[PDB]
Amino acid sequence: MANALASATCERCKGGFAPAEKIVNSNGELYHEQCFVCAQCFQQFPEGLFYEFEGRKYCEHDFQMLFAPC
Ligand SMILES: [Zn+2]
Ligand SMILES: [Zn+2]
């Protein structure tokens, strides 16, 4: 259906992933265990999870400035 889809690839990297180790979903987008970047400073970050959000992701950098304890 729709146009010819290629495959499941990362968002800020488009890396063809699949395993729960390389594939990581949050909000609705797909990320790697080390692609999570700051929608503002684009600062990537390991762990595979930080202050991400729907349609927008952020690292503990811009978000620690806003100061959001938990
Ligand atoms: Zn990636
Ligand atoms: Zn940042």
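This deposition comes from solution NMR.
Backbone N, Cα and C atoms are what each Cβ position is placed from, and that goes for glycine too.
These features come from Swiss-Prot:
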type	residues	note
DOMAIN	10-62	domain 'LIM zinc-binding 1'
MUTAGEN	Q40 to A	Loss of interaction with ILK and loss of localization to focal adhesions
MUTAGEN	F42 to A	Loss of interaction with ILK and loss of localization to focal adhesions
MUTAGEN	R56 to A	Alters interaction with ILK
MUTAGEN	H61 to D	Alters interaction with ILK
MUTAGEN	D62 to A	Alters interaction with ILK
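Features as recorded by Swiss-Prot, highlighted on the structure.
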residue	record	Cβ within 10 Å
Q40	mutagenesis position	14
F42	mutagenesis position	10
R56	mutagenesis position	12
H61	mutagenesis position	14
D62	mutagenesis position	14
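Checking the mutagenesis positions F42, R56, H61, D62 against ligand 2, the ones whose Cβ sits under 6 Å from it are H61, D62. In the three-state DSSP reading, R56 (mutagenesis position) counts as strand. When the alpha carbons of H61 (mutagenesis position) and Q40 (mutagenesis position) are compared, the span between them is 10 angstrom.
The CA atom of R56 (mutagenesis position) is located 12 Å away from the CA atom of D62 (mutagenesis position). Each residue of the domain 'LIM zinc-binding 1' (10-62) gets a DSSP state, and the totals for helix, strand and coil are 6 helix, 13 strand, 34 coil. Across the fold, the C-alpha of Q40 (mutagenesis position) and the C-alpha of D62 (mutagenesis position) stand 8 Å from each other.
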